[PDB]
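Note sheet for the following structure.
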Amino acid sequence: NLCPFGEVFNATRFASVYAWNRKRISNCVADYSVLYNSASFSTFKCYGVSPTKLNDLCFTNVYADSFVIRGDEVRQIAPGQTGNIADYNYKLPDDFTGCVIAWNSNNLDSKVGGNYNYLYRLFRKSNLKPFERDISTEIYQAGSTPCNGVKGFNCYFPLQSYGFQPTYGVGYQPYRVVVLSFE
Amino acid sequence: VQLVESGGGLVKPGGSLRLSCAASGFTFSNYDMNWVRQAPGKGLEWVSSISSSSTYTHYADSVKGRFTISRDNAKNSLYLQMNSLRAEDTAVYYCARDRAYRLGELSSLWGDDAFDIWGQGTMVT
Amino acid sequence: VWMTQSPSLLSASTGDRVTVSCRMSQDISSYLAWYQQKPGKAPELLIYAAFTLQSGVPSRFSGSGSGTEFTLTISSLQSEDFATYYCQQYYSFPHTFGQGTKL
Amino acid sequence: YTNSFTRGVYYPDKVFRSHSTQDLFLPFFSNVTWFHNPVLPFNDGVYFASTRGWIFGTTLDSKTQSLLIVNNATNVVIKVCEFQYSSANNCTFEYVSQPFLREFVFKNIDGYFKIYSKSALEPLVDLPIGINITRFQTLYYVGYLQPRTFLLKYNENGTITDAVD
Ligand SMILES: *[C@@H]1O[C@H](CO)[C@@H](O[C@@H]2O[C@H](CO)[C@@H](O[C@@H]3O[C@H](CO)[C@@H](O)[C@H](O)[C@@H]3O)[C@H](O)[C@H]2NC(C)=O)[C@H](O)[C@H]1NC(C)=O
């Protein structure tokens, strides 16, 4: 009874950051050999569980999340980090117990002219609670006068596009991130 | 980036016709191409598709197995062989380009664009 | 996936805030576009990826909503903005268009 | 109507065998809303007692998922679909088992749904539904759970007997 780990990592497409997919894994036998013993994983770094100790344990629930971020924002997917994505898009609890996987996907997710299908949230009233997401796209209120749904002075759109092209350097190249969690 | 079309016209039922969609200033040979039609007084309905490398082609459902799409990267021309026509197919046909590139012609990963530029249409009867 | 707009005859005065919805069946995230076809002419590309603006169009046209709902909001109707508006998903590979919204 | 009771203690959601616990409980001398079927709110946990089903959900509409528990004469069915059943669609979970003074305790935490029945209401079933619930309706006395810590005196074979606020 192998786990669908093959489907999560080899999915045809990953959702945007502000609408990260979440899949429930239970009642299965998990094999982490193919994950750690693969050179395609640029970053396999995690907290509270050593990677070699993964296969000798039992869990009650496995949660897998996925999205696509830039190369320079990978350091922000970690507990106790402050930044644009952590404060506004995807926040982890300080006592996080799970392994984060990310790798380059320039050849897949980036197209000449701009892949404007990837977005991120930039404006919000307050920071996000851990493992909490909001897909609401209401116009942001930044000034005193109510916006009433018209863009203009202090009424910017809360979403912006990364716009991947294969011309940028490694810093801006698309990365696909998988964030496993255990409990 | 000016798309021009030709062909079609008056034809007997059950006949065969071949259309042309030419490129006049861009790199067509490595863009994809798509065909969209509309009936008089109706909406738009998807018809066909073709990759830039001419390896992957997808057709519609109501016309599956009866149309053939082909392209020539040398002369920057696109064709659609249609045969065994009915009275339903009488409509206006546009050839639609795609917004953005993709270097790797991978299966189930092409043709996710938004039809950046269209043509002027014809009068297929 | 099957597209479903539910205006069919919506018409307003010169200058308003109309909202054309576009109901769907599955979840496609942000893979939905918008078109604008004047009578007897080829359609012109409008908001694509449900959030971007094609170069050239004014800022009075907006695209919002996420998940299985998408709406196009016009800030102020003018004489130029009187035509049909279609939907188009490109998640799977049937390309299901819309039905039509005559302003 | 209103009434006052002295019951409502359950095993604190964990399965060890034997103590003081700080979990969601029911205050002893609380006011229970005597009834005789309005759409009551859920809050954080309800103490349901009776002397044949429930509808759990937020809007009770196709917009949001709603949980349904129903008992037949010989079988129990648990489904969480987009009900309006007038119209059942989609939904991911279906459960079938032997059918359930009957009293219950419902709580929704950590995406799990837990049911207790019978004091020392024993655990009955746990469901990984993973939905939010804020309101319900009964197809009986209704109480509301509160986060107050208790002291539980086990009886050397489990079987909780006495509780202290
Ligand atoms: C629940 O699952 C269904 C199936 O995936 C989805 O909604 C329903 O999907 C069916 C497709 O089998 C739709 O029926 C279709 O209607 C068109 C109308 O022309 C017809 O031509 C097709 O042959 C087909 O019968 C149905 O309309 C649709 N209903 C709704 C309410 O969406 C969807 O995934 C789920 N429904 C939800 C989440 O509301």
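Residue numbering for chain A follows Swiss-Prot; the residues present correspond to positions 334-516, in that order.
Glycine is treated like the rest: Cβ placed from N, Cα and C.
The annotation that Swiss-Prot gives for the naturally occurring variant A:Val445 to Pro reads: In strain: Omicron/XBB.1.5, Omicron/EG.5.1. According to its DSSP assignment, A:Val445 (variant position) is coil. The Cβ of A:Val445 (variant position) lies under 8 Å from the Cβ of A:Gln498, A:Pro499, A:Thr500, each on the same chain and at least six residues away in sequence.
In this view, A:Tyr453 (variant position) is surrounded by 22 other Cβ atoms within 10 Å of its Cβ, with every protein chain counted. Natural sequence variation is annotated in Swiss-Prot for A:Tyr453 to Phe, with the remark: In strain: B.1.1.298.
Under natural variants, Swiss-Prot gives A:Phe456 to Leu with this note: In strain: Omicron/EG.5.1. In this structure, A:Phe456 (variant position) belongs to neither helix nor strand by DSSP; it is coil.
In this structure, A:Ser477 (variant position) belongs to neither helix nor strand by DSSP; it is coil. Among the natural variants in Swiss-Prot is A:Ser477 to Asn, noted as: In strain: 20A.EU2, Iota/B.1.526, Omicron/BA.1, Omicron/BA.2, Omicron/BA.2.12.1, Omicron/BA.2.75, Omicron/BA.4, Omicron/BA.5, Omicron/BQ.1.1, Omicron/XBB.1.5, Omicron/EG.5.1.
Quoted from Swiss-Prot, the note attached to the mutagenesis of A:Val483 to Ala states: Increased resistance to neutralizing antibodies. Within the same chain, residues at least six positions away from A:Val483 (mutagenesis position) with a Cβ under 8 Å of its Cβ are A:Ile472.
Quoted from Swiss-Prot, the note on natural variant A:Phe486 to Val is: In strain: Omicron/BA.4, Omicron/BA.5, Omicron/BQ.1.1. DSSP assigns A:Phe486 (variant position) to coil in the three-state reduction, placing it in neither a helix nor a strand. Other Cβ atoms within 10 Å of the Cβ of A:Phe486 (variant position), summed over all protein chains shown, number 10.
Using a cut-off of under 8 A between C-beta atoms, the recorded positions A:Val445, A:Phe456, A:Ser477, A:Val483, A:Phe486 that neighbour chain B are A:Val445.
Taking a C-beta cut-off of under 8 angstroms and a sequence separation of 6 or more, A:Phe456 (variant position) has the following same-chain neighbours: A:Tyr421, A:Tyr473, A:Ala475, A:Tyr489, A:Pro491. A Cα-Cα distance of 25 Å separates A:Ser477 (variant position) from A:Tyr453 (variant position).
Within 10 Å of the Cβ of A:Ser477 (variant position) there are 6 other Cβ atoms, across all protein chains.
Checking the recorded positions A:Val445, A:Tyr453, A:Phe456, A:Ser477, A:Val483, A:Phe486 against chain C with a Cβ-Cβ cut-off under 8 Å leaves A:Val483.
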